[PDB]
Amino acid sequence: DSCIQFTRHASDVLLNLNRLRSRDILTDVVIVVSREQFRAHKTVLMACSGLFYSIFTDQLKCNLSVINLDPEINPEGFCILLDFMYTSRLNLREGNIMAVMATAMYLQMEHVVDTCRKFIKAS
Amino acid sequence: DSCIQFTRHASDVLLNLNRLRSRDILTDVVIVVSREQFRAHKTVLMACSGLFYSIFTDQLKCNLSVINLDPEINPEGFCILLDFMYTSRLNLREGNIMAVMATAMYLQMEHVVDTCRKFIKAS
Amino acid sequence: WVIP
Amino acid sequence: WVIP
Ligand SMILES: CN(C)c1ncc(Cl)c(Nc2ccc3c(c2)CC(=O)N3)n1
Ligand SMILES: CN(C)c1ncc(Cl)c(Nc2ccc3c(c2)CC(=O)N3)n1
Ligand SMILES: [Cl-]
Ligand SMILES: [Cl-]
């Protein structure tokens, strides 16, 4: 086509979606990880995770307001990944990298799994 | 912070949100423009437009599944802008620039209004 | 704005 | 991935 493109549009959209999350506006699901609860937008979860994409395209699970993750999933690893989904920023540290990689493999977030494998290989 | 960043994350998120729109997955509103109907995600509309942000943060309008725009709004101008919201790409042409600018002013999409003003000033 |  |  003969379209023009606004370079910062996608980043600005994601910034506003994170502002809506922080104010709990139009969140439509709660992700339960052990004792911890995380509110989010199903569309953003699907856009970032192969696991959530599969869950919310299912004709029965698409209507659930609560999703319980596998009890092996660490709440901190999930929190770091949820923050990454809404910001593009990953808080990867020596003390959390194993929990982050395991959570990213479960959530099917290929690019996060790739950077965790590379950072572990370096050490 | 000490975060790392994935450059393509925001663009990849927006690409997936457009894939969901194209398949009519988790769309939660229909925007009526004269005789024409457009399905979309309220969160994406809010993230891109000052008008939709105001509408869906309203305690009564947040629950509406149908929004009717002002009858002066041109369906083609709206379609071009909805496509821009989900792609960052604007199909700006000599034959549609006046309708696109008027629709962007109504929708409160400041960056689109700015490029339309500049393209009109050049001609 | 750019030419993509 | 980059240092933002
Ligand atoms: C694959 N596909 C057509 C598609 N359409 C829409 C959405 Cl929201 C979607 N999201 C999704 C699927 C798989 C994966 C991801 C997002 C991230 C990832 O590493 N794997 N994937
Ligand atoms: C202004 N604010 C705190 C905010 N938070 C969340 C959202 Cl979704 C939002 N969106 C929005 C508001 C105004 C405008 C836009 C989006 C685009 C524009 O040109 N004006 N604006
Ligand atoms: Cl990823
Ligand atoms: Cl804009």
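By the numbers in Swiss-Prot, the shown part of chain B spans 6-128.
The header says X-ray crystallography, 1.9 Å.
Each Cβ is built from the backbone N, Cα and C atoms, and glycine gets one as well.
Feature list (source: Swiss-Prot):
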type	residues	note
DOMAIN	B:32-99	domain 'BTB'
MUTAGEN	B:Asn21 to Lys	Abolishes interaction with NCOR2 and HDAC2, no effect on interaction with CTBP1 and transcriptional autoinhibition; when associated with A-116 and 376-Q--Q-379
MUTAGEN	B:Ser59 to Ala	Abolished ubiquitination by the SCF(FBXL17) complex
MUTAGEN	B:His116 to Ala	Abolishes interaction with NCOR2 and HDAC2, no effect on interaction with CTBP1 and transcriptional autoinhibition; when associated with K-21 and 376-Q--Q-379
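Feature map: annotations from Swiss-Prot on the structure.
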residue	record	contacts (Cβ under 8 Å, 6+ apart)
B:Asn21	mutagenesis position	none
B:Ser59	mutagenesis position	B:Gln113
B:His116	mutagenesis position	none
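Using a Cβ-Cβ cut-off of under 8 Å to chain A, the mutagenesis positions B:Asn21, B:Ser59, B:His116 reduce to B:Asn21, B:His116.
Helix, strand and coil residue tallies for the domain 'BTB' (B:32-99), in that order: 30 helix, 15 strand, 23 coil [DSSP].
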